[PDB]
There are 2 protein chains.
Amino acid sequence: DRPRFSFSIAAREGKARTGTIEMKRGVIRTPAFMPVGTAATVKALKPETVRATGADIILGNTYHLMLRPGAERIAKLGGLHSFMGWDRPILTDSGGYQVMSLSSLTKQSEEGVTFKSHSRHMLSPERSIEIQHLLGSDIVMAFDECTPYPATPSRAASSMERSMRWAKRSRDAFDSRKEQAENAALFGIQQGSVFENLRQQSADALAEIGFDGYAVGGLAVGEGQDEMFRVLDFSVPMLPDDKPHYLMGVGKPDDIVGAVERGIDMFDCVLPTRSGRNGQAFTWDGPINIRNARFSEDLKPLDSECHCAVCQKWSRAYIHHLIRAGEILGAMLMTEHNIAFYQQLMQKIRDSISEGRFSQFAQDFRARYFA
Amino acid sequence: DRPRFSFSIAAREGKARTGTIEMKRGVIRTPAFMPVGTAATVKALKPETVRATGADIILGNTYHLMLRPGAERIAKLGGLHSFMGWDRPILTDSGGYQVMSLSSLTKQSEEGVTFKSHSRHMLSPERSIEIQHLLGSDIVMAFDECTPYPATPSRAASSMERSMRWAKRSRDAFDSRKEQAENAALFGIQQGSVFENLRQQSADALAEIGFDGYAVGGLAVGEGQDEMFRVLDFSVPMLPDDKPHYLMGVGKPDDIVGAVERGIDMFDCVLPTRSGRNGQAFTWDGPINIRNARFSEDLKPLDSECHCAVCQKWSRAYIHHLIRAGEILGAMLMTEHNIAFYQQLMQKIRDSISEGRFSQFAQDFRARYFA
Ligand SMILES: CNc1nc2cc3c(=O)[nH]c(N)nc3cc2[nH]1
Ligand SMILES: CNc1nc2cc3c(=O)[nH]c(N)nc3cc2[nH]1
Ligand SMILES: [Zn+2]
Ligand SMILES: [Zn+2]
């Protein structure tokens, strides 16, 4: 039987790595992309379809689920996996980002955050870890504070310091719950905004506590790719090399490629799902907007090489019609293709690292995607 | 290879019949229920899922498709079957009902109908048959006038007489188009409102022209079940016994059972799809509204006996959550279950007629469904 958690690196190229995380509910191939399933569903897909595209793990959210249908309710119904019909690993964010993003009123303190639902609710490190336990998450995220961008050095520091205190509280809450400690994994989240010294302090604090994996927090919050990449350049090497590195909320295909070049192993974002429903399809020649009139009579599949079931069977012209009509099948087909594209991107990344030709792959990918 | 059209009756019980229609694109088991696919999609289902529920044939609409994406456009793209990915028979309504139902302004004449889209457009018997040819419909409906309910005898008569003139025009248009005449079938539509003498005149006119099948038009337009059944009692026996009888727009499960008792072989309605998206699930114990709070923690499947993939895998509690959240997967799961339920109803009807126990089935079905 598989262990609670084991990360193994099979191949490297520069700072890039490829390997596997073994957990009780399954193996995760890295670098990994996690489709987002915020309301206990990956929007417009059955879990079997999510799996058929190649996903090994999906992301859920402490924030949305604690509000609807409720964490205790999900536990009473047998946990998130049983509830939504996904039997493989699930990573859950801790709520700290979403509360500050989506809540109408918030009160922040050293204890945690109180907020008004988009009734009043509270989140603290202890309550966050508890909710993630009630959901039955396999990868639990520490409860942190995502520092807004831009931040002054003093505010970035104060924020990061609070997040490190909360990281220790998260660790202790997780370890106190024997069933959770034995069956799930806990990741810490590095903060520090764009400042190298604060990123270093945060990495040191997280490593002293000790986690199963380390996320780079506080990015993909408006800073732009050049700045994100600059911060990754110095931040990722600060993290323990032998554990996974997770870049929260990233991202566009080129962001993923560059982040892997910088040592990131795990990704999530709503882009393929959300923009799929809005008419944007990913292709190896760059994104297209299927709503455009130029596709009304185009018999080609969304992408000429894609192996997904959508590209096997339906034309751009048909999907154009569905999305213009507001048909649910349009959302379904666009989302399945985009998630499949993301998984094919991760497979090409993994295979190119394993073969020592990832640098070449990145160059070829960009030349074509941005032609 | 299969013929253009052959209807064979395998078993009878009273006025009820069970059998098959063989067409080039497939066999249709009767009595048959046709899921409705008005915008070139059965809402929220891939065609493989429509087939997996047991459907042999689906319904499309001259009216919606001629407006979006356009009949000529669909023909240029290879026809409706290729466009939407359904390779089995498709029946198309002729537009005469939908124009009067959905258009904002209409001008009616002996030539046809001109209307404003929900730009100006025209429909006539000739143009309707042509559009159904461009779509590549397998069962083409004559272009008729659906008499509003209630109608006075004089207006019902005038309307029915016009429909019979249009039925002959429909026949001639269809026969003039060699490819259509050789590969598709043409059904006539009986009119006459609730009046026995007008129903008889219309049946006689349609039989004199000669059609592959006969629809009972002008019902399911507000008259209620008692009156519908009373009109079917005398109207269906007027139609040729050796051809299929199609009751347009029916209906609720009990309406289907009673209509089969009265000699109907074919059905369509938006109820399972549309009401599925709205939260109504069909069960052998009657419909339920999955939005109701009583289902928030109910671990049972939608229906306790249903063999569909939704009932194999997900709880009422989960689907309740999805529909309350407005999630697309909720529409998907509710629609698949309801279409599957309708197909299971038709299978039970067919098997009970084949075994000479349809009367008993109808009685048992009602006792439980209305308990
Ligand atoms: C879409 N962009 C994005 N940046 C993020 C940062 C964090 C972060 O710093 N902390 C936690 N807990 N979640 C996050 C989620 C993010 N999502
Ligand atoms: C939902 N109820 C319903 N009654 C109908 C009658 C006709 C009818 O008399 N003619 C044609 N062409 N379509 C029809 C579609 C119907 N749909
Ligand atoms: Zn594809
Ligand atoms: Zn079912």
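Sequence positions for chain B are given in Swiss-Prot numbering; the residues included correspond to 10-127, 131-383, in order.
Structure method, as recorded: X-ray crystallography, 1.5 Å.
Cβ from N, Cα, C; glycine included.
Feature list (source: Swiss-Prot):
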- B:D102: active site, proton acceptor (ACT_SITE)
- B:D102, B:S103, B:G104, B:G105, B:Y106, B:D156, B:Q203, B:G230: substrate binding site (BINDING)
- B:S103 to A: Strongly reduces activity (MUTAGEN)
- B:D156 to A: Abolishes catalytic activity (MUTAGEN)
- B:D280 to N: Abolishes catalytic activity (MUTAGEN)
- B:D280: active site, nucleophile (ACT_SITE)
- B:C318, B:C320, B:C323, B:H349: Zn(2+) binding site (BINDING)
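Within 8 Å of the centroid of the Cβ atoms of B:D102, B:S103, B:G104, B:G105, B:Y106, B:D156, B:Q203, B:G230, where the record puts substrate, the same chain has further Cβ atoms from B:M153, B:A154, B:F155, B:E157, B:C158, B:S175, B:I201, B:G229, B:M260.
The number of other CB atoms found within 10 A of the CB of B:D280 (mutagenesis position), across every protein chain shown, is 23. Counting only the Cα atoms, the space from B:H349 (Zn(2+) binding site) to B:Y106 (substrate binding site) is about 28 angstrom. All protein chains included, B:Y106 (substrate binding site) registers 22 other Cβ atoms within 10 Å of its own Cβ. Looking only at Cα atoms, B:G104 (substrate binding site) sits nearest to B:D156 among the recorded positions B:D156, B:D280, B:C318, B:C320, B:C323.
Local packing around the Cβ, expressed as the count of other Cβ atoms within 10 angstroms, is greatest for B:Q203 among the recorded positions B:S103, B:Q203. Distance from the CA of B:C318 (Zn(2+) binding site) to the CA of B:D280 (mutagenesis position) is 21 Å. Among the binding-site residues listed here, namely B:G230, B:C318, B:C320, B:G230 has its C-alpha nearest to that of B:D156 (mutagenesis position).
Same-chain neighbours of the Zn(2+) site beyond B:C318, B:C320, B:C323, B:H349, judged by a C-beta within 8 angstroms of the site's C-beta center, are, in sequence order, B:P313, B:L314, B:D315, B:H319, B:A321, B:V322, B:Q324, B:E348, B:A352, B:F353. Comparing the binding-site residues B:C318, B:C320, B:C323 on other C-beta atoms within 10 angstroms of each C-beta gives the minimum for B:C318.
A distance of 37 Å separates the Cα atom of B:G105 (substrate binding site) from that of B:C318 (Zn(2+) binding site).
Each residue contributes its Cα atom, and for B:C320 (Zn(2+) binding site) and B:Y106 (substrate binding site) these two points are 33 Å apart. With respect to their backbone Cα atoms, the residue listed as 'active site, proton acceptor' and B:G230 (substrate binding site) stand 13 Å from each other. Candidate binding-site residues: B:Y106, B:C320, B:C323, B:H349. Those with a Cβ under 6 Å from ligand 2, in sequence order, are B:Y106. Around B:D156 (mutagenesis position), taking its Cβ as the centre, 30 other Cβ atoms fall within 10 Å, counting all chains.
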